[PDB]
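Chemist: Mind having a look at this structure? Questions to follow.
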Amino acid sequence: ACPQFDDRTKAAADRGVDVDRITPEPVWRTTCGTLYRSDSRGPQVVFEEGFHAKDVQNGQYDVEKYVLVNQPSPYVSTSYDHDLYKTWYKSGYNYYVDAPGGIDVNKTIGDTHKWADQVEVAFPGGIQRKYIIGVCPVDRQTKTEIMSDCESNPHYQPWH
Ligand SMILES: NC(=O)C1=CN([C@@H]2O[C@H](COP(=O)(O)OP(=O)(O)OC[C@H]3O[C@@H](n4cnc5c(N)ncnc54)[C@H](O)[C@@H]3O)[C@@H](O)[C@H]2O)C=CC1
Ligand SMILES: Nc1nc2c(ncn2[C@@H]2O[C@H](COP(=O)(O)OP(=O)(O)O)[C@@H](O)[C@H]2O)c(=O)[nH]1
């Protein structure tokens, strides 16, 4: 149902992430369900580039510090929660992700911190475009997906 890979950065769009720098000790996600990412960039950009991390070389490698205060980091955030997009003022787009691995944030840093209801999975080195299923645009006023205008990613490559 869900293959496991020894490469902890299999999903990454940025190949140069050093997992030895990750702190604290990561607990890696081992399931393969759909994850979600709000991102204001539209699909003709995201489907082409994937989700690159902001600062792989010199960003905030401590997951706890990154989660508590957004800052440039080697991580791209996603959520187990389809509906997390509703908590954004301007989500723009709810991207659907089918990618192996990632750091399970609440398993790594606990589920009592500020923001634990984001049920986050942080991808070191981001998420290459072949692991992005598609997207639904989000209507800001109603905080709902505009389901008739969802789109598939032509580069999505199923792997399980
Ligand atoms: N986005 C999500 O669905 C999730 C976010 N989080 C957390 O929620 C907070 C808000 O997250 P985001 O909006 O994702 O913050 P972010 O700072 O990663 O992205 C904000 C905006 O920056 C732009 N952007 C991001 N990465 C880029 C890149 N490499 N190149 C160019 N433009 C880029 C996009 O317009 C994006 O909407 C953060 O603390 C994040 O860790 C937690 C769970 C899921
Ligand atoms: N984990 C985490 N979440 C944050 C942080 N700042 C804001 N958020 C949450 O991320 C979601 C999006 O907030 P923000 O990035 O300000 O975008 P906006 O709602 O579109 O203006 C909201 O639920 C915020 O409460 C942060 O530093 N860390």
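Using the numbering of Swiss-Prot, the residues shown for chain A are 45-204, in order.
Just so it is clear, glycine is given a Cβ too, placed from its N, Cα and C backbone atoms.
Straight from Swiss-Prot, here's the annotation block:
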- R81, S82, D83, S84, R85, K98: NADH binding site (BINDING)
- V111, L112, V113, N114, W132, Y133, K134, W159, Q162: GDP binding site (BINDING)
- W159 to A: No ADP-ribosylation of GDP (MUTAGEN)
- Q162 to E, N or S: No ADP-ribosylation of GDP (MUTAGEN)
- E164 to D: No ADP-ribosylation of guanosine (MUTAGEN)
Chemist: Just to verify: the residue among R81, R85 with the fewest other Cβ atoms within 10 Å, which of the binding-site residues is it?
Modeler: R85
Chemist: Of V111, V113, which of the binding-site residues has the most Cβ neighbours inside 10 Å?
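Modeler: In terms of Cβ crowding, the pick is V111.
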Chemist: Which one is closest to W159 (mutagenesis position) in space, judged by CA to CA distance, out of the binding-site residues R81, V113, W132, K134?
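Modeler: Minimum Cα distance from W159 (mutagenesis position) across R81, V113, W132, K134 lands on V113.
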Chemist: Among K98, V113, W159, which recorded positions lie by ligand 1, judged by Cβ under 6 Å to any atom?
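Modeler: Cβ < 6 Å from ligand 1, in sequence order: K98.
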Chemist: Fill in the CA-CA distance, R85 (NADH binding site) to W132 (GDP binding site), as an integer in Å.
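Modeler: If we compare the Cα positions of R85 (NADH binding site) and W132 (GDP binding site), the gap is 14 Å.
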Chemist: Report the member of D83, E164 (the recorded positions) whose C-beta atom has the most other C-beta atoms within 10 angstroms.
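Modeler: Checking each of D83, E164, the winner is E164.
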Chemist: Quick test of your reading of the structure: among the recorded positions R81, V113, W159, whose CB sits under 6 A from ligand 2?
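Modeler: So the answer is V113, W159.
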Chemist: Give me the Cα-Cα distance between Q162 (mutagenesis position) and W132 (GDP binding site), rounded to a whole Å.
Modeler: 11
Chemist: Please find, for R81, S82, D83, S84, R85, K98 as listed binding NADH, the greatest distance between any two Cα atoms, in Å.
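Modeler: The two farthest binding residues have Cα atoms 15 Å apart.
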Chemist: Could you measure between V113 (GDP binding site) and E164 (mutagenesis position) for me? Cα positions, answer in whole angstrom.
Modeler: 14
Chemist: Report the largest Cα to Cα distance, in Å and rounded to a whole number, among the residues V111, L112, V113, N114, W132, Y133, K134, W159, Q162 that the record lists as binding GDP.
Modeler: 20
Chemist: If you skip the near sequence neighbours and keep only those at least six away, which residues in the chain come within under 8 angstroms of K98 (NADH binding site), Cβ to Cβ?
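Modeler: In sequence order, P116, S117 meet the Cβ cut-off.
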